[PDB]
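A.B. asks: Got a structure here, written out as structure tokens. Questions coming.
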Protein chains: 2
Amino acid sequence: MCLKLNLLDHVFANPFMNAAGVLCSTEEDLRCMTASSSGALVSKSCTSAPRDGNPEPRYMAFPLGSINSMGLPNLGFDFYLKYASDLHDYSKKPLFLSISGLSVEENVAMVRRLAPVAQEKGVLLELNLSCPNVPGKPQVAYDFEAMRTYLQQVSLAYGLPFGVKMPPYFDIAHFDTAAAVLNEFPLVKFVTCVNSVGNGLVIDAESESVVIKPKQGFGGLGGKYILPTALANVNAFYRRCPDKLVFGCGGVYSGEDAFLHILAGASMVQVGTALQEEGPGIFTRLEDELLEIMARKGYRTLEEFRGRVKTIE
Amino acid sequence: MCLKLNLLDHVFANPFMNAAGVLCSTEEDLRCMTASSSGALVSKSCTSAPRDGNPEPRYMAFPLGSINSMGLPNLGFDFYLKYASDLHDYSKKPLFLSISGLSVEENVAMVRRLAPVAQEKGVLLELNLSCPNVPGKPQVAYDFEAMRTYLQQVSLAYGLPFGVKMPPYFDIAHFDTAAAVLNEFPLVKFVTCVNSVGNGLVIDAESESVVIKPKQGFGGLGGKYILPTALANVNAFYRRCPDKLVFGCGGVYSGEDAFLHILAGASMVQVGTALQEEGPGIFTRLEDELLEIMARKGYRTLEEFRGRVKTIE
Ligand SMILES: Cc1cc2nc3c(=O)[nH]c(=O)nc-3n(C[C@H](O)[C@H](O)[C@H](O)COP(=O)(O)O)c2cc1C
Ligand SMILES: Cc1cc2nc3c(=O)[nH]c(=O)nc-3n(C[C@H](O)[C@H](O)[C@H](O)COP(=O)(O)O)c2cc1C
Ligand SMILES: COc1cc(CCc2c(C(=O)O)[nH]c(=O)[nH]c2=O)cc(OC)c1
Ligand SMILES: COc1cc(CCc2c(C(=O)O)[nH]c(=O)[nH]c2=O)cc(OC)c1
């Protein structure tokens, strides 16, 4: 029985990795993720320039999940590029670098300089499309024409296989349109579903107050709140993009939740809120729990059940 | 201390009511809701002709909430109009009639017939913008020009104050665009936030199966999964639509969750999944729990705290 995967020309000990933004901002964080039992790691979505992010408190967690308005705090592209080129130990596990430029030109600039390091060291690009474009317009992946522009420009500039991080969608027309856009780009080899569920609002009844400072308390939701939305998006894109891999993210706290992701179609399974709350020890637990479910079911590998969710009649 | 309030020229014993679709399809259901301690009731969304809806199983519930692909099963508009005109006992509580025609013309036809009954009996209209998916077409509330058409046409045909049931939004640009659409229509006097979160997917790990039959398991989510989404939509519309009322719906299981909706801006508070699971006895519990929280805080009225959620700094 085994959790091994071979994808994107890399070998992974198991499907588990951090979700971008969690335990991945500093050198310390990346070294921690590397020392963990995860099968891979991704860096914090970066910008060309370092950012302090939004005012605190900007993340909070609760029994059913988390809310955040971090504001893209990061050490800047040059730091994450240096990590990928000079610091990461590729013999331990694969590295993904996530980018979230504030314009198409900023993304193009970064990917042009990442390309040679991708080619030589094997760092994998995850392009975050669930992020700001022009304020007062929807986020990029909710603006299909912007999305298409970003993917055309990054594909030309980078020239290598990459993946995309998508926000969740809630309407079948949007699943159809989004996937049609992604299927125009043969270099998009993976799709990570999902980023946080946008603009939720947590209110504390005792204090009668929102719990995070930025944006009048509004922020992206993660955790147990989002698991059925995550699974839906994984399966929707799995069905619509047969030539691409799908990575699942959202609501994973247990090997059972991971098994559901994988049944929906996930290759890799990313862990955000629960990793933020439990710490990197979570990965041994998730591995053990998933292997227990596989043993009970008689499955020896992940491919025996990936995407094999049953429908009724 | 009592929870009675006046809205839309009607008196309500308390702010609680069923969510459309739950305990409100048949005469039996409507009589049960009328006998309950709820402050009001709403009928199942109707179409001009009766519909059987989708194949079973089409609703399932779990500790954290529910999923449904009912398919708009209903007894047809003639039935609900007859209930409003001849059977409902208005001395017991106000009645809302929910309509979900599959085209603008169907909605127009229904509202022209409802108008005199509204004038004579005081039945209130809730116009449901959600309907079964049509390939190639977004849901009406996610297509702002379609929304504008529907509301223009309904406003003209109906001529009286009405409300609109909205799906959730997840992007601040969309809140701004949607509210600006709604604010073009002075007869839209209330907005209900929110319908179920669209196109979630619940998978059973033992059976490796989806749990509802229609639409390959995809359905709308309700319950605990959706409370932060609901609160965000209530507050975003409360802030943007100062001349309207907002009715909260989503995730209410307790008087604390009601309290949160009201702090966010809700005038009435609708109960879906929790009502479906607990039954109509839930209304006495919610009323007792909300009065207790008020008493512990020193609030004597709903008005003292409605919309008064505190932000940080
Ligand atoms: C504190 C925090 C920071 C995040 N920052 C990023 C980010 O930089 N890039 C990104 O693609 N997603 C980011 N996300 C989203 C997560 O990658 C993930 O998509 C989301 O939290 C849902 O997964 P979960 O339910 O396991 O939390 C962040 C999430 C959290 C909680
Ligand atoms: C079985 C079921 C049927 C529903 N049918 C309708 C409907 O006919 N009209 C409508 O506006 N909403 C309908 N809804 C949505 C609910 O009114 C409500 O917006 C949603 O379930 C979220 O509230 P909750 O978290 O309390 O369940 C239905 C929900 C359920 C569970
Ligand atoms: C408040 O700051 C942000 C930041 C981003 C990009 C980074 C990001 C963040 C974050 O840095 O806040 N949080 C997420 O849950 N996911 C993300 O992808 C998107 C975003 O909305 C699209 C708002
Ligand atoms: C599968 O059938 C439907 C039905 C409707 C309208 C009635 C309705 C239903 C329902 O009858 O399925 N369920 C909801 O949660 N909300 C609703 O508004 C919307 C709808 O949105 C996709 C799908």
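Numbers in chain B track Swiss-Prot; the residues on display, in order, are 2-314.
Placement of Cβ uses the backbone N, Cα and C atoms for every residue, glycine included.
So Swiss-Prot lists these for the protein:
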type	residues	note
ACT_SITE	B:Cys132	active site, nucleophile
BINDING	B:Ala21, B:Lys45, B:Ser46, B:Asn129, B:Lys166, B:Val195, B:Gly224, B:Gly251, B:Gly252, B:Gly273, B:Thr274	FMN binding site
BINDING	B:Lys45, B:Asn69, B:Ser70, B:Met71, B:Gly72, B:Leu73, B:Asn129, B:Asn134, B:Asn196, B:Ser197	substrate binding site
VARIANT	B:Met2 to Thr	In allele DHOD3
VARIANT	B:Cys3 to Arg	In alleles DHOD2 and DHOD3
VARIANT	B:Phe63 to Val	In allele DHOD2
VARIANT	B:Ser86 to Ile	In alleles DHOD2 and DHOD3
VARIANT	B:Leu98 to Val	In allele DHOD3
VARIANT	B:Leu222 to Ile	In alleles DHOD2 and DHOD3
VARIANT	B:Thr285 to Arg	In allele DHOD3
VARIANT	B:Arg301 to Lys	In allele DHOD2
A.B. asks: Across all protein chains in the structure, which of the recorded positions B:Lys45, B:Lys166, B:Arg301 has the highest Cβ count within 10 Å?
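C.D. replies: The residue with the most neighbouring Cβ atoms within 10 Å is B:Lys166.
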A.B. asks: Which ones, of the recorded positions B:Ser70, B:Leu222, B:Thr274, are Cβ-proximal to chain A (under 8 Å)?
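C.D. replies: Cβ contacts with A, in sequence order: B:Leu222.
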A.B. asks: Within 10 Å of B:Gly224 (FMN binding site) (Cα-Cα), which of the recorded positions B:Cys3, B:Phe63, B:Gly72, B:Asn129, B:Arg301?
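C.D. replies: For B:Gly224 (FMN binding site), the recorded positions whose Cα atoms are within 10 Å come to B:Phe63.
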A.B. asks: To the nearest whole angstrom, what is the C-alpha distance linking B:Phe63 (variant position) and B:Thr274 (FMN binding site)?
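C.D. replies: Between the alpha carbons of B:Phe63 (variant position) and B:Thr274 (FMN binding site) there are 10 Å.
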A.B. asks: May I ask which residues of the same chain, at least 6 positions away in sequence, place their Cβ under 8 angstroms from the Cβ of B:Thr285 (variant position)?
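C.D. replies: Non-local contacts for B:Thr285 (variant position): B:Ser38.
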A.B. asks: Hey, how far is B:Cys132 (active site, nucleophile) from B:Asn196 (substrate binding site), Cα to Cα, in Å?
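C.D. replies: Computed Cα spacing between B:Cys132 (active site, nucleophile) and B:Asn196 (substrate binding site) is 11 Å.
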A.B. asks: Under 8 Å Cβ-Cβ from B:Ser70 (substrate binding site), six or more apart in the same chain: what's there?
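C.D. replies: When sequence neighbours closer than 6 are ignored, B:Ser70 (substrate binding site) has B:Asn55, B:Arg59, B:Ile213, B:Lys214, B:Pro215, B:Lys216, B:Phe219, B:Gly220, B:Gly221 within Cβ distance under 8 Å.
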A.B. asks: Going along the chain, which residues six or more apart from B:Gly72 (substrate binding site) have their CB under 8 A from its CB?
C.D. replies: B:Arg52, B:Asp53, B:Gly54, B:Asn55, B:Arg59, B:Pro133, B:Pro215
A.B. asks: Of the binding-site residues B:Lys45, B:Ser46, B:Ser70, B:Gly72, B:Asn129, B:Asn196, which ones put their CB under 6 Å from ligand 4?
C.D. replies: B:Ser46, B:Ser70, B:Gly72, B:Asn129, B:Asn196
A.B. asks: Inside 10 Å of the Cβ of B:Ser46 (FMN binding site), count up the other Cβ atoms and send me the figure.
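C.D. replies: Taking every protein chain into account, the count is 26.
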